[PDB]
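A short worksheet on the structure shown next.
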Amino acid sequence: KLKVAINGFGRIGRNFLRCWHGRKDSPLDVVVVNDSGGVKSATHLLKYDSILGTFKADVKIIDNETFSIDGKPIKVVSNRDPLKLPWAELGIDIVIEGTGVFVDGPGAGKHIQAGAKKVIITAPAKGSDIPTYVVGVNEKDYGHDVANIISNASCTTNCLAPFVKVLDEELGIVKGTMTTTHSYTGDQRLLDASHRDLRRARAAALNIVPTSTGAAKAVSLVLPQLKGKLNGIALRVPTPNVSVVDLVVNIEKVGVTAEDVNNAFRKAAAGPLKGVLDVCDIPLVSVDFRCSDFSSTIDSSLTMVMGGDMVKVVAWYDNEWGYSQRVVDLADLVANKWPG
Amino acid sequence: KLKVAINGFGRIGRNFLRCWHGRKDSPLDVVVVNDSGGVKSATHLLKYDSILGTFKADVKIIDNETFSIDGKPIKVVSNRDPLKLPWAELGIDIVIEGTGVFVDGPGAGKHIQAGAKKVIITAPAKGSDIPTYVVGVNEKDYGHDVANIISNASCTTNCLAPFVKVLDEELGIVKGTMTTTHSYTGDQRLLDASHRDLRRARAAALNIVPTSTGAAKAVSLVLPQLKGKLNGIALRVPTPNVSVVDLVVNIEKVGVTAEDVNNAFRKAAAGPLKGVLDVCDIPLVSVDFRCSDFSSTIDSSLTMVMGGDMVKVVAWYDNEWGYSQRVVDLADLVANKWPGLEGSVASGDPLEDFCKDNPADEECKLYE
Amino acid sequence: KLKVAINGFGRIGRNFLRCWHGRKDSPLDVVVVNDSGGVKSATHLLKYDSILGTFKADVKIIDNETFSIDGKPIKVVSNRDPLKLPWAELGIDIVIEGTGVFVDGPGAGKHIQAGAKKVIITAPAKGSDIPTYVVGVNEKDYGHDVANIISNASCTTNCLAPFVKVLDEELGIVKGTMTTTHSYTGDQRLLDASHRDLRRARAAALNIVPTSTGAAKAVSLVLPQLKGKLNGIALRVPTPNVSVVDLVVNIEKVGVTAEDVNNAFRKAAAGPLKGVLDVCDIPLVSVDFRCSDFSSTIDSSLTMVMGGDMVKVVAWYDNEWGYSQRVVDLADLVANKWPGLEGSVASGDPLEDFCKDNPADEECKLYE
Amino acid sequence: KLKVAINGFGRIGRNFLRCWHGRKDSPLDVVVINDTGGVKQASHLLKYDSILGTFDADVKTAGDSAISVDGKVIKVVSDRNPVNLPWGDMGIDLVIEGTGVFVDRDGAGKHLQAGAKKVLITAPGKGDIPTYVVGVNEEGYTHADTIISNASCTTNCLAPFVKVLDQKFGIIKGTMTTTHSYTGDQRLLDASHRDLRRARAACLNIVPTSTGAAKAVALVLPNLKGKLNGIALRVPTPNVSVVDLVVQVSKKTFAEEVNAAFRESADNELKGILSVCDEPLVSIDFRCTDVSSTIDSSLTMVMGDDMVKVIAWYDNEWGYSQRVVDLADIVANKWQX
Amino acid sequence: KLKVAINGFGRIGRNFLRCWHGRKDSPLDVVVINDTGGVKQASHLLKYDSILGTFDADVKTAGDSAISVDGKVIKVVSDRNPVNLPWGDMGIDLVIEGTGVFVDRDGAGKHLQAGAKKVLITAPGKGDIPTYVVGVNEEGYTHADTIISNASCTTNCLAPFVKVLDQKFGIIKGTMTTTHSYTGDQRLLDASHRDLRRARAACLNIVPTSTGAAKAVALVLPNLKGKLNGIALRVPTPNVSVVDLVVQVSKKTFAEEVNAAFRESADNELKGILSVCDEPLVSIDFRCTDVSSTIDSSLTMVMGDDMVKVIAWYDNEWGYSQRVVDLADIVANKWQX
Ligand SMILES: NC(=O)c1ccc[n+]([C@@H]2O[C@H](COP(=O)([O-])OP(=O)(O)OC[C@H]3O[C@@H](n4cnc5c(N)ncnc54)[C@H](O)[C@@H]3O)[C@@H](O)[C@H]2O)c1
Ligand SMILES: NC(=O)c1ccc[n+]([C@@H]2O[C@H](COP(=O)([O-])OP(=O)(O)OC[C@H]3O[C@@H](n4cnc5c(N)ncnc54)[C@H](O)[C@@H]3O)[C@@H](O)[C@H]2O)c1
Ligand SMILES: NC(=O)c1ccc[n+]([C@@H]2O[C@H](COP(=O)([O-])OP(=O)(O)OC[C@H]3O[C@@H](n4cnc5c(N)ncnc54)[C@H](O)[C@@H]3O)[C@@H](O)[C@H]2O)c1
Ligand SMILES: NC(=O)c1ccc[n+]([C@@H]2O[C@H](COP(=O)([O-])OP(=O)(O)OC[C@H]3O[C@@H](n4cnc5c(N)ncnc54)[C@H](O)[C@@H]3O)[C@@H](O)[C@H]2O)c1
Ligand SMILES: NC(=O)c1ccc[n+]([C@@H]2O[C@H](COP(=O)([O-])OP(=O)(O)OC[C@H]3O[C@@H](n4cnc5c(N)ncnc54)[C@H](O)[C@@H]3O)[C@@H](O)[C@H]2O)c1
């Protein structure tokens with residue numbers, strides 16, 4: 001039911017579409033895209049992705065600005081400004097800001113103005129009325145109709161926020177430093193001379209790009225108890241869709257060994273936040289954490305607690321497709337809460 | 001003059017090659033290679049590297065088993081077991097273990113009794129019988145006949161030991177957790193190796209492999225106090241040769257604005273730890289830190305502090321060029337104190353050197 | 001089966017021999033001797049102690065380079081350097097450096113590459129490359145072939161490691177200056193004499209030659225807590241074979257009296273430290289502590305504490321029957337800790353098995 | 001039923017087992033493998049591969065040797081001597097040598113000497129072995145032959161649709177070449193190798209080479225001998241490769257005529273084996289294609305009516321071992337010996 | 001002396017300046033650039049490049065715009081309108097358009113309209129522009145022409161030694177193609193693009209394309225028109241690319257005859273411009289070669305005495321802009337207008 005137009009056919013946009021199609025409960029009725037590439041673009045980026053590869057389903061190419069997907073007639077508005085897609089003419093209940101560039105208040109405010117009733121944003125929104133509602137913690141702090149335009153901070157947050165709540169509830173974070181192996185972000189370019197882009201004006205990929213992302217403390221807002229308790233660096237890895245956040249503290253607890261820490265995780269990662277937190281213990285790397293619909297994949301096989309207060313949690317996450325799973329969690333929950 | 005039949009023409013082999021012959025003034029004068037790869041490959045990986053590309057200098061292929069880097073006559077011995085290798089067949093005093101096979105104490109000793117005098121392994125080894133030295137902390141433990149089978153600290157630790165010195169000497173870790181990125185080395189394969197640990201049985205440069213590495217826990221040989229002040233892991237990364245260590249640590253001085261940290265890190269970087277310890281601040285990617293002589297390049301801008309005590313210190317280390325530099329530095333200091341430091345003594349003492357041969361002579365019996 | 005081409009048949013050579021042969025459960029079935037002893041006399045000396053007098057078993061003279069204790073055929077080689085020794089020529093496996101000259105770690109390796117597998121220096125080794133063991137503490141530090149070059153500790157330290165395991169753990173040192181009085185060995189001078197030393201150059205078997213020992217910090221190799229908590233003196237008493245140590249050191253835990261000290265010492269003696277740690281109390285003399293299997297027969301009554309902190313523990317002990325019994329167990333412990341290696345046989349570690357051999361296996365490569 | 005171990009359960013071995021398990025019509029008694037590497041690690045790294053993420057199916061290590069990925073017990077041992085590998089240890093019908101070292105007739109005969117009956121070499125016929133690409137002469141391969149070889153992914157790719165090209169049209173000359181994936185067949189870094197080109201890091205390093213493509217195109221295809229012969233390009237991709245060849249067809253064709261011949265043959269002699277595709281794309285959507293070669297008929301352009309710059313993706317790894325499972329069936333099915 | 005700004009001081013712009021500074025014989029008054037990106041960041045990212053690590057000199061932004069590299073002051077402004085870019089702001093002799101967007105005669109004329117006099121388009125002649133590859137017709141380029149274009153690194157590569165091939169031998173037909181580096185000309189991720197092939201991540205994604213190679217080979221080389229024409233391959237390398245072409249020479253050659261013609265032309269018309277190499281290798285040792293193309297004469301194999309599978313490395317980025325500095329000199333030197 002939840003009318004779906006993606007503001008630009010994003011990597012998060014296509015990943016979310018493939019999620020939704022792989023999702024079942026999803027009231028997200030894909031009906032439009034603000035893809036300023038055309039139906040061939042939205043197709044050969046959906047129908048041809050990489051994380052989920054060739055798309056599992058048929059993106060039925062009806063007219064460029066209105067196609068279908070397995071009989072989901074999806075418009076395209078090959079157009080930019082959130083107002084430019086007329087979210088009322090297309091009745092888009094939840095905007096999916098695929099661009100993540102109108103993350104501000106008025107940015108997706110224009111989504112609403114063109115006729116959206118709620119919006120979801122694929123980045124730590126730079127807007128206050130745009131709560132980066134994360135899966136795992138403050139997607140629940142989203143009373144329906146409350147700040148209609150809710151963002152969803154990056155999958156760095158969508159990983160951290162849930163299990164950093166889990167840490168502060170089961171082990172307790174005093175001051176948890178983080179360094180997420182997040183992807184080389186889109187605020188870069190493949191090569192140097194990117195843009196203003198203070199540091200990341202280097203190439204996006206040809207080196208590790210350790211840059212403190214806002215996501216580092218975009219977990220702070222979503223976790224009202226994580227105030228300052230995460231100063232993190234998103235080492236934008238040269239790897240497209242996968243990451244592992246990691247937390248080291250002078251922990252609130254004495255620092256019981258990472259065994260019972262990750263046991264409390266396991267109970268949280270299988271209970272409170274299963275499908276969200278994963279206690280990975282098989283020795284595995286990004287391939288399995290690729291397409292990880294988990295918000296968090298705690299590589300508990302590597303989490304460690306050295307000096308006691310020294311802790312370490314190694315929480316992987318697919319940071320676009322798994323991130324798109326986070327955005328679908330947000331959208332589904334919001335749809336359940338929707339006035340209808 | 002100091003000769004090495006470089007055990008293996010490995011990537012460290014050619015590291016110290018394109019930095020020993022590159023060291024136009026190396027007391028280490030390699031004259032032979034200990035490798036079963038042929039002179040064709042000795043060049044085509046030495047004369048044609050990946051990091052520095054084609055060698056910016058001649059490697060004159062003297063023959064299939066002999067060559068001359070710019071006329072520096074260096075053989076190649078297609079032979080593996082050290083005992084039957086030309087450290088005596090060519091009087092070769094020094095050996096550097098660029099293989100990963102005779103890393104054991106007596107295994108590198110086989111270099112000695114094959115004619116070497118000491119060995120430095122460019123990697124942590126199989127025990128304290130290989131007391132690693134590092135350019136900046138404990139490299140001066142050395143004389144000749146002093147710890148013949150020694151090593152150089154691993155990529156991460158070759159970076160770490162001098163700047164974990166400058167840290168724990170003045171800044172001082174209460175307890176730390178080190179995470180570093182590490183190039184996809186022989187620990188893995190380009191494909192999914194059937195390697196001992198499924199973590200790095202994974203392909204080398206395909207996924208970021210969290211390679212939990214306790215080389216930072218070898219501090220007992222070079223900085224034992226940092227035990228309980230450290231917990232290191234490397235990150236097997238898809239990049240050929242450039243890397244960075246990082247270390248978030250609660251400091252005894254508690255609130256340690258990364259600024260004072262970096263201040264002292266310059267102070268000893270501009271102090272004893274030149275050429276091995278840089279403290280950089282420009283927001284830069286690995287290529288900028290690539291081929292940095294400094295093992296440690298403390299990225300001050302990326303050095304922040306978490307809990308006041310938790311200063312984060314981040315030193316980019318072009319791990320194998322960091323080697324190619326530190327092997328030169330350490331091997332040359334040693335070269336000065338190698339049998340290049342061989343001399344005589346006084347009658348009461350030179351004859352005591354004869355006792356060093358004639359142990360039970362006159363009154364040379366003492367100590368158990 | 002743990003034969004030793006005994007690297008020096010002498011006082012401790014024959015001590016261990018008389019002990020390991022006298023011992024039944026000894027895999028240390030030496031079948032070859034590395035010594036200028038000459039069966040004729042090699043037997044004789046082995047056949048003739050003063051601590052043990054005439055040896056309490058036959059040592060039959062097979063042939064010049066061979067003998068047989070009661071009929072235990074043991075070769076004899078009057079060789080010195082470990083490389084030129086029948087460690088391979090007779091397939092030997094354990095080395096005991098009775099020479100007292102090859103404390104050097106690679107010089108001990110010379111045995112292994114002569115075909116041996118592990119060395120033990122029957123005295124302080126060449127340094128801290130070698131975690132020494134004396135029965136009661138850290139022989140387990142050795143795993144099959146783990147620290148193949150090692151040492152059995154010396155009179156003071158052979159005594160120390162077990163009872164300092166009991167002491168610094170229950171008693172707990174803070175600092176101090178150990179005082180041990182030890183017999184004159186073959187590493188001393190009966191008369192005055194000159195060549196390298198002065199103290200033990202002087203008449204060691206005539207006067208109480210005041211000899212220090214830094215082996216108090218050889219505890220660095222085993223028990224780190226004692227580091228900086230000791231520094232010893234080995235009083236070169238002119239007695240044939242008995243030594244005693246006393247740990248005159250301030251104690252952290254409540255500086256209790258030697259009584260409780262000896263009580264917990266009786267406990268851990270009867271606990272993990274029997275055969276090596278003995279704590280008696282009768283007013284006794286050196287002979288009562290001679291032929292003592294234990295490297296420490298403490299006399300509880302003569303132990304006292306007056307300063308509270310400065311504990312005194314008179315750990316008496318036949319300084320070589322303590323040794324010889326220890327090297328028996330020690331090498332025996334290793335003798336059992338030898339092959340072992342339960343066959344996983346899953347073909348899964350067969351990769352790992354041949355990878356311990358071929359690190360860079362067809363697919364098991366680690367460490368460039 | 002087809003008693004079959006895979007000598008060297010490496011990524012080619014893992015890939016073949018992945019194909020077979022994904023495959024149906026399985027008289028392949030895949031109840032045994034060989035991997036001198038960690039056989040538990042063999043189970044794990046079969047359980048996880050980028051081409052399929054994790055394994056298609058799933059299991060631990062059914063103890064260790066035995067392994068039943070929610071499918072069927074499969075032995076795997078750590079053996080090296082082909083006269084010793086699990087061939088007569090359980091009477092192997094058809095040998096598969098995934099190592100690459102016993103690609104020869106000698107190694108295959110030794111596999112049989114362990115007590116096996118037939119061999120399928122993963123590489124093409126190593127000289128004195130009848131190479132049988134899936135698409136040309138594996139049909140002509142009556143299973144009576146014991147030591148056979150499915151031709152390389154290069155040839156597995158090329159031989160069927162290049163026989164379409166040289167038979168439906170006939171070709172005077174063509175410098176056949178395959179932009180093959182760089183593989184574990186090279187040096188991970190700039191290390192020693194007998195091919196100083198395959199000696200570089202080989203990850204993003206080009207490898208113009210000559211694999212079993214150049215020999216096998218002649219062997220399986222008498223039409224495509226010498227005049228239709230050339231080199232290989234073990235190019236720096238780790239995924240589905242492409243063929244690169246500009247023939248000079250005897251009977252002059254045009255681009256769409258080439259595409260039509262390739263399509264109709266993908267309806268008669270290339271279906272499943274091949275796949276005509278006409279999209280400007282890259283292996284990230286050609287990955288894990290079961291076909292020997294995904295025919296990129298769109299850009300097989302024909303200038304001079306003879307210069308056919310053929311483009312055809314080809315699953316150098318996955319669909320390679322898919323066609324290898326096809327030939328293993330042609331062994332199991334139509335079991336002539 | 002040659003008043004020259006580089007419109008769009010991007011990686012092509014950085015590379016051209018790196019070439020020029022490494023280059024000597026510099027009547028190029030490189031005292032101005034253009035970069036609407038961070039001009040301070042322009043100085044920094046010129047100061048650091050994988051092809052040279054850092055800059056191959058000391059840069060020193062004399063001012064926000066002025067960059068005194070080694071003291072050689074060089075302006076760079078953040079401008080977009082070619083009628084506004086620093087062209088008549090300091091009377092530009094020769095325009096360089098590194099952005100790729102004003103490759104057209106329109107954009108170049110607008111560059112002049114800012115107050116410049118001559119233009120050199122980084123791309124080949126965008127239709128109505130006389131393309132001048134370094135090796136064929138940049139010699140024939142008397143500098144009287146105002147809006148010229150050094151032909152693409154593809155063509156910069158091919159045109160000189162392919163003129164050797166089609167003149168020293170003469171060629172009936174050849175499907176010319178270049179295994180060009182994937183560049184910033186594509187989508188970093190599977191993002192929108194007008195070329196759904198260049199739309200993928202393009203990092204390890206193949207790009208069979210048609211850059212200025214196909215048109216410029218005809219334009220600069222009347223010999224190599226149509227019959228010697230084809231497509232391009234913006235292949236997934238970020239480094240020195242290779243050319244891929246199997247001609248059918250008119251006068252039948254053999255492999256070593258091709259290598260000898262290429263060598264003697266690398267002695268007369270290709271020296272410095274080109275470089276014959278005969279090693280099994282990869283760009284990691286062909287990187288930063290000043291030549292238009294490092295001729296891999298070893299594997300330019302010739303079957304049928306006409307099928308010349310030519311292999312020739314070519315510095316698609318560095319030596320490209322090296323030859324662009326050569327043409328900029330041919331503007332500065334022999335300044336005909
Ligand atoms: N993609 C994710 O899973 C996720 C994760 C981290 C960060 N982000 C944020 O997303 C932004 C985009 O980067 P990305 O690589 O993640 O790709 P993405 O999937 O998030 O979005 C990319 C898409 O945004 C579209 N776009 C940009 N501006 C637009 C506008 N004016 N109108 C319509 N469409 C527009 C483009 O067409 C492109 O297809 C970045 O700012 C980044 O901070 C998203
Ligand atoms: N390359 C580096 O600067 C660097 C990086 C990581 C690790 N290392 C360490 O250095 C050691 C060697 O590193 P590398 O760079 O040479 O790796 P490498 O893979 O390049 O070296 C392997 C080399 O060792 C040789 N070799 C193998 N067995 C031998 C033997 N039995 N006798 C003589 N030579 C033999 C081979 O010929 C080969 O050239 C490794 O143990 C590794 O732990 C060095
Ligand atoms: N005997 C002991 O318990 C005692 C204690 C500690 C250390 N040591 C060491 O033992 C040496 C001798 O002392 P000891 O009188 O007690 O006798 P011992 O039992 O310790 O060993 C003496 C024997 O070692 C032999 N020897 C000396 N150099 C040799 C060589 N290079 N190769 C083979 N054999 C060699 C001599 O022939 C002599 O028979 C001293 O140098 C001392 O360093 C002795
Ligand atoms: N790579 C391709 O695209 C393609 C092309 C042509 C041929 N091939 C075939 O694929 C194989 C490529 O070689 P590869 O190394 O990638 O194969 P692979 O990926 O299956 O790995 C082989 C593994 O087997 C193990 N092994 C080696 N000897 C063994 C023994 N005797 N017993 C058990 N295990 C052993 C090794 O550790 C190695 O990791 C060759 O067999 C070749 O015939 C593939
Ligand atoms: N890439 C190759 O190997 C090769 C092949 C053919 C052609 N070329 C030439 O190289 C260029 C490739 O494009 P590119 O983007 O990589 O060039 P580039 O690497 O020099 O980057 C161009 C930069 O200029 C900036 N820019 C854009 N418009 C501007 C304006 N009007 N004023 C100032 N700055 C502006 C952009 O931010 C962009 O980052 C084209 O100009 C083409 O002519 C190169």
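Numbers run from 1 along the shown chain.
Method on record in the header is electron microscopy, 8.9 Å.
Yeah, the Cβs are placed from backbone N, Cα and C, and that goes for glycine too.
Feature annotation from Swiss-Prot assigns NADP(+) binding site to D:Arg11, D:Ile12, D:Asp35, D:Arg80, D:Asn316; the stated evidence is experimental evidence. For D:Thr36 to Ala (Swiss-Prot position 101), Swiss-Prot lists a mutagenesis experiment annotated as follows: Reduced affinity for NADP, and slight increase of the affinity for NAD. Residues or ranges marked as D-glyceraldehyde 3-phosphate binding site by Swiss-Prot on the basis of similarity to another entry: D:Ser152, D:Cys153, D:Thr154, D:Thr183, D:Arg198, D:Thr211, D:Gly212, D:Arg234. The active site, nucleophile annotation in Swiss-Prot covers D:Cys153. What Swiss-Prot says about the mutagenesis result for D:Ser192 to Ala (Swiss-Prot position 257) is this: Reduced affinity for NADP, and slight increase of the affinity for NAD.
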Which Cβ among the recorded positions (D:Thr36, D:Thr154, D:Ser192, D:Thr211) has the fewest C-beta neighbours inside 10 Å?
D:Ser192
Identify, in sequence order, the recorded positions in D:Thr36, D:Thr183, D:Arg198 that approach chain C with a C-beta to C-beta distance under 8 Å; the answer is 'none' if none do.
D:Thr36
Tell me, how many other CB atoms lie within 10 A of the CB of D:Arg80 (NADP(+) binding site), whichever protein chain they belong to?
16
Out of D:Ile12, D:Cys153, which of the binding-site residues is least crowded by other Cβ atoms within 10 Å?
D:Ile12
Based on the record's binding annotation for D-glyceraldehyde 3-phosphate (D:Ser152, D:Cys153, D:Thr154, D:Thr183, D:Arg198, D:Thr211, D:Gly212, D:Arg234), what whole-number value in Å is the widest Cα to Cα distance?
18
Longest CA-CA distance among D:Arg11, D:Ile12, D:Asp35, D:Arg80, D:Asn316, per record bound to NADP(+), angstrom:
26
List the same-chain residues at least 6 positions away in sequence whose Cβ sits under 8 Å from the Cβ of D:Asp35 (NADP(+) binding site), in sequence order, or say none.
D:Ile6, D:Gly8, D:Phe9, D:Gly10, D:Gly13, D:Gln41, D:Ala42, D:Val76, D:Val77, D:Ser78
Go through the binding-site residues D:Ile12, D:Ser152, D:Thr154, D:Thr183, D:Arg234, D:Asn316 for me and flag any whose C-beta is under 8 angstroms from a C-beta on chain B.
D:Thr183
Spatial separation of D:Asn316 (NADP(+) binding site) from D:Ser152 (D-glyceraldehyde 3-phosphate binding site) - C-alpha basis, Å:
8
DSSP on D:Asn316 (NADP(+) binding site), three-state: which is it?
coil
Measure from the CA atom of D:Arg11 (NADP(+) binding site) to the CA atom of D:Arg234 (D-glyceraldehyde 3-phosphate binding site) and give the result in Å, rounded to a whole number.
16
Return the member of D:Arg11, D:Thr36, D:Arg80, D:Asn316 nearest to D:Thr154 (D-glyceraldehyde 3-phosphate binding site) in space, with distance defined Cα to Cα and candidates limited to these recorded positions.
D:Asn316
Can you give me the same-chain residues 6 or more apart in sequence from D:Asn316 (NADP(+) binding site) with a CB-CB distance under 8 Å?
D:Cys153, D:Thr154, D:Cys157, D:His180, D:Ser181, D:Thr183, D:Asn239, D:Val240, D:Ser241
DSSP-derived structure type at D:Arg234 (D-glyceraldehyde 3-phosphate binding site), helix or strand or else coil:
strand
Of the binding-site residues D:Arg11, D:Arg80, D:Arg198, D:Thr211, which one has its Cα closest to the Cα of D:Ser192 (mutagenesis position)?
D:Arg198
Spatially speaking, which of the binding-site residues D:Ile12, D:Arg80, D:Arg198, D:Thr211, D:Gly212 is closest to D:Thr36 (mutagenesis position)? Use C-alpha to C-alpha, please.
D:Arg80
Cβ-Cβ distance under 8 Å to D:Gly212 (D-glyceraldehyde 3-phosphate binding site), same chain, at least six residues away:
D:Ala123, D:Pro124, D:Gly125, D:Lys126, D:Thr131, D:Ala151, D:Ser152, D:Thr154, D:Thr155
Taking only the binding-site residues D:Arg11, D:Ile12, D:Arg80, which one has a CA atom nearest to the CA atom of D:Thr211 (D-glyceraldehyde 3-phosphate binding site)?
D:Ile12
